[PDB]
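Trainee: Mind having a look at this structure? Questions to follow.
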Amino acid sequence: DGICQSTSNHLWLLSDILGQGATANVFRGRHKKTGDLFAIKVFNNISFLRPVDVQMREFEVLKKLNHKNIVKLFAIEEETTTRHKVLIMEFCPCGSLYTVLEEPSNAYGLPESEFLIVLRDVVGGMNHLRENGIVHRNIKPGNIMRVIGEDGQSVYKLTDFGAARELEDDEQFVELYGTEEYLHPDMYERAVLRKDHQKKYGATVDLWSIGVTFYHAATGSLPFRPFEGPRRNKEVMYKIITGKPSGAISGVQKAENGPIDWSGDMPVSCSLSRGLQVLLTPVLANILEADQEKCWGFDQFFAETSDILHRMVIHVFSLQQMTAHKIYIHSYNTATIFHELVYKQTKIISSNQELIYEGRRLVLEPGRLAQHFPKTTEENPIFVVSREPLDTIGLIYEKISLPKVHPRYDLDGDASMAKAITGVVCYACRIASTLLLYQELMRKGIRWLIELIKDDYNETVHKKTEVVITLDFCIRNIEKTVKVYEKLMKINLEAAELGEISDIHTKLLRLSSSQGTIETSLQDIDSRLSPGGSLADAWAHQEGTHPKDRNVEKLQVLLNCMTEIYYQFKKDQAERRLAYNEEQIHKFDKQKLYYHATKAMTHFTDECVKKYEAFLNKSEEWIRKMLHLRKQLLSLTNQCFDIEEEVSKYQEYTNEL
Amino acid sequence: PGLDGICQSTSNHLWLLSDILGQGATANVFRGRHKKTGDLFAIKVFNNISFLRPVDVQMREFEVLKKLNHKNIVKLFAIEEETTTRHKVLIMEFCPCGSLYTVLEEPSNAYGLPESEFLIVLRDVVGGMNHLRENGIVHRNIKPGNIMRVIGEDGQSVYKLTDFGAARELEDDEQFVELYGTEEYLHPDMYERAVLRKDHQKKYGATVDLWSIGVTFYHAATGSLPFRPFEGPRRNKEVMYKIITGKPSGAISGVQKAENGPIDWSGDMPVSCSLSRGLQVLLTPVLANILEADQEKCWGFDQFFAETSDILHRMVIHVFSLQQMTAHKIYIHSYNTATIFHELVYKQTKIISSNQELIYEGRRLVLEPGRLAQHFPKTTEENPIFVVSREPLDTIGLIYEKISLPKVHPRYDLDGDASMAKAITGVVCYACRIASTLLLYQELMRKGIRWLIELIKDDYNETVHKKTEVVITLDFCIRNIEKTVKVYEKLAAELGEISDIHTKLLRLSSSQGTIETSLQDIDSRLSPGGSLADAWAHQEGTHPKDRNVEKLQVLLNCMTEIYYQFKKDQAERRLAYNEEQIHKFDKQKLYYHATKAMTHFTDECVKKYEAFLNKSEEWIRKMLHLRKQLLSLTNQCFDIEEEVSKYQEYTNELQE
Amino acid sequence: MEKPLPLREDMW
Amino acid sequence: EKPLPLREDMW
Ligand SMILES: O=C(NCCCNc1nc(Nc2cccc(NC(=O)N3CCCC3)c2)ncc1I)c1cccs1
Ligand SMILES: O=C(NCCCNc1nc(Nc2cccc(NC(=O)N3CCCC3)c2)ncc1I)c1cccs1
């Protein structure tokens, strides 16, 4: 099938088909004279049964769109033989967003890094649409192209404006196009069920198309799931897409014709940080609104999302809770605003937060901007510690087990099973990777904290021994005088009351045992603060996984084998028939898939999970040991200001003859 | 059985003739599967010239290899017969990742292999070679296209020896007579008897492998062969011989740079080599003794094994010289004490252990002279131990090799374009390597200067914490103790004690005043606005947010993919018409991307690095000068506290 | 689960 | 230099 088509300047092979639709096909072509490739869109023979009024609808829409996040329409030429108008537009090799969301890596949500890029580009393009006055009512992951930027960072772009119209900000259409799962309810009603009633829509459908897309890219799952799959139960799908209560972003049905579980929260399987979910779920619950009353406008949406995109991330790790946190804060905020963000995520008050960073405390003045903070990463975060007790939470993942392998040799039934069984092991690999970082950040901060209790202990000795000398020679300043108070004169047989300077001697000397008992009390502190003490991190290098164990690398090696089988089974499920030997290998490798998934899921729960929980217990007992010692060291620290302010007023009386 | 042209089989295995892994004069190797299981194996069938080397003496070699089981030997499972031809076939373990040669043909490794992988190669090659010597099998044929690579259970690669094509059973010392191998990795004795059809009574030992091991290691370490006669070594059959024979003692590489001209003999690694300076000083002597042509000064295996075992048994502590802007890997033994650690820092940075100050994770590092290196702080390369002296040091920076792009030849040549895309992509690979190193060095300087400045604040606070203790004694234990009871004799009593000590009290008290004058100046110089500021550090140089290395990697991937296509375009000697023009267009695209990357590398990464290097160098002066000045005040404090420590010893007399 | 059968040289 | 342009009938 080496047939081809060409225009005046481009040519393409019919076999080199990129995408496909009901209205046109998309090919990988080249410029005849430059060699550079473009995506060529030729319209099939059935698109010329549409009116000439409607076959220009996509042509005038793609004309008034020139922007990144919009697939660049390079030119528009006529094919040689058929004289059909075709669209020469830029070619994105990396596929669509749907191409990405099908990777088993992102089966439970995109990495939080990429999600912010999808957030950035979708809004930027969708804004450029309403800004130029076009409502593209077919926004779906298969529609959002991905191209690699000059800096390696992804850049997403919109296309496939076959479902478009010249929409004004208060105009509404009565026509029908789109794809099921990512379409507004009052367009799903008329398009799927051919049932129309009492509403027309314009510029509000896309907010729903965007919101459903964002939930998919965040959780790896569609937000509104009827049981038996979403292929049928359209009556149930509409029961969920419209009967959903305002403020709940997901509607899933567990049973067959059973309940409709509503939820306003992200699932535990989500990959995004908790600091982001609290910012994100409001946006989803307000563009996932059927009616125009309780819904958000484009004005409010673009303002709220830009607030998220215009923030910066400061990584903060709670040492008493063993929980990482991402602080989404503007660069113009203050330090006292920062403390508020940390309270909402850790439930520890602003007045209780000490900031350890790179083996040092952190001078935290409220009049300092966020951009002048020390640069933070997830591996080099700002630690936070509190002198009041906190529950050691730890990582809270979702316990996911493997699905049940089916013995029926089914080409697409094994491909669908290979996707999920690899995704489950993929999630466990991501969790074991986080469990490693949580343990390694524990070791990093505890060592920095121990070095700070030594700075707290060494600081008092420099002050206590500084008042032990202020009292050493202040007590002999009136002892060399009371020595001669009766050396030249009356016999000093015993100690009696002599004058105003006799009580400033018998009570001031009491600060030699009341303070002498502190010098011996600090020794018990320095003992437990020493290598052999009851506060050593000897267990920290003894419990839990280590990076030198390479547990994550071992899991990744099993996962590669599982992934190679899955990518093979999708080649197999294309053309649903296999030769004899090929069928047997498929059956053999199907069993190896279960072997690798079992070995992986075993090593996760037995080596990574078991030792992490063992590490979380040997650290729960050390939190109390340390927080109790800080309570004692500070009580001794405050005594050296009650002993030294007392030897201050009596220091004036002792400077005399 | 098969249809004669597409597949062969044994009783237990079968394979397609298209799934061919390797060819050879005696046999070919295919990718096959166990019949009853489906699991994969490499199948080696001996068609022709299997009868050239005797069958019984070669069959007994197979049975003893069937019992061989080691990590670094390709397992020989069973030995069977092909169904219809009845040729002997060996079933072996399949290594999907290919050979070490495939790894060295990547552009990423066009120069040094990454140090991590090189240690793996050194470990496995030595491990497998020792297993053969301990079982009495001579390889005499080892080359990169011969060392297989598999991915272990932990993702780290595991190399496995195979194709003992020159092999028989050997003792520790006897006589031989054979000829097998490939030209480049060959001992000079065999290079005459296998390339230039000329024989002599020259003898061997355990050393003929040691030369091939030496040439193979140098290749993996530098990306090039150690002996190159002007043109390709495969063309100058005579000049290549003249080099290895007259190889001077100590030299490990000879390259003829001018045609029929002199041969530049080098005794150390090229600058382009990726390996650390710490490892080079250990690897170079090993390569020297094994690349010895004559058996009189060669090493022998017992010494070669224990020597490389020492390199492998060492761990690495990462150390960054803050004043020199140089990173260092320290190959120390786990049982080695802390004292020898300082020795290794000396040999690399010229900093004696008396002025070796160590910072790690925000604080100084105290070094107990007997602490074991297996309990040092764990060090990554981005989390090293910083070393500073109070003594001046030349700020060196990173020493890389200025490698410009080759001249892209304009002629349409399927072979030339493929061989040119290899080199030019490798140059952008080396440039991207350095671009990442430069950014690390700059980010480590920022992490070090930030810590050191905070350390000087600790040294400052320690001395001002001491000044408040001698003044609370000088002004109180002397000015008050003496003025009350001692300067009131009006008659031991009134001697040089009242005259000299009262003056020295006021000598020290008045001079101590201007010590506070110089102390607040130092506090001002390391305060926010002072001459010692982190300001220029956050302003000069490239940054992670710049994403230079990512930008360079994007260009490199387009070049890499064009090269991999030109590789397949070379598989055909002739290209179809439209394919020829794509290859002609992508050739210009390949050179466009390269010059674009080299521009951004030199104008962005290099310049701002060198600009950062200067503002670094000028800050070292102002830093080292401030520490010398604060120290002089610190010793004045102890001096004043010492002078007063005995004047107070006579104020406690109190007999007047 | 035991559907896979031994590979055969005659299908290749 | 010397690159030729693509053609349709050759594909
Ligand atoms: O729905 C549709 N098109 C979905 C995308 C096709 N559109 C384009 N593609 C590319 N480059 C490219 C390269 C490799 C892979 C892919 N993507 C796919 O293969 N996918 C994505 C969804 C499922 C299968 C795209 N350039 C430009 C476009 I315009 C359409 C129906 C009618 C027009 S478009
Ligand atoms: O040439 C030879 N042996 C070198 C390897 C062939 N032998 C084996 N191969 C594998 N797995 C494997 C996988 C992918 C590729 C490859 N091949 C390469 O990467 N090549 C081919 C030559 C240089 C680059 C091998 N397992 C076991 C063996 I035994 C020989 C010629 C005659 C005997 S051996």
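Residues displayed in chain C correspond, in order, to Swiss-Prot positions 368-379.
Looks like X-ray crystallography, 3.4 Å, at least that's what the header says.
From the backbone N, Cα and C atoms, a Cβ is placed for every residue, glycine too.
Annotations per Swiss-Prot:
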type    : residues        : note
MUTAGEN : C:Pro371 to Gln : Abolished ability to induce the production of type I interferon
MUTAGEN : C:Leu374 to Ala : Abolished ability to activate IRF3 and induce the production of type I interferon
MUTAGEN : C:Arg375 to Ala : Does not affect ability to activate IRF3. Abolished ability to induce the production of type I interferon
MUTAGEN : C:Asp377 to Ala : Does not affect ability to activate IRF3
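Map the listed features onto the structure and describe their local environment.
Mentor: With a cut-off of 8 Å between CB atoms and residues at least 6 apart in sequence, the same chain places nothing near C:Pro371 (mutagenesis position).
Taking a C-beta cut-off of under 8 Å and a sequence gap of six or more, C:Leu374 (mutagenesis position) has no contacts in its own chain.
Secondary structure at C:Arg375 (mutagenesis position), taken from DSSP and collapsed to helix, strand or coil, is coil. Taking Cβ-Cβ distances under 8 Å and a sequence gap of 6 or more within the same chain, C:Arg375 (mutagenesis position) has no neighbours at all.
For C:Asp377 (mutagenesis position), no same-chain residue that is 6 or more apart in sequence has a Cβ closer than 8 Å to its Cβ.
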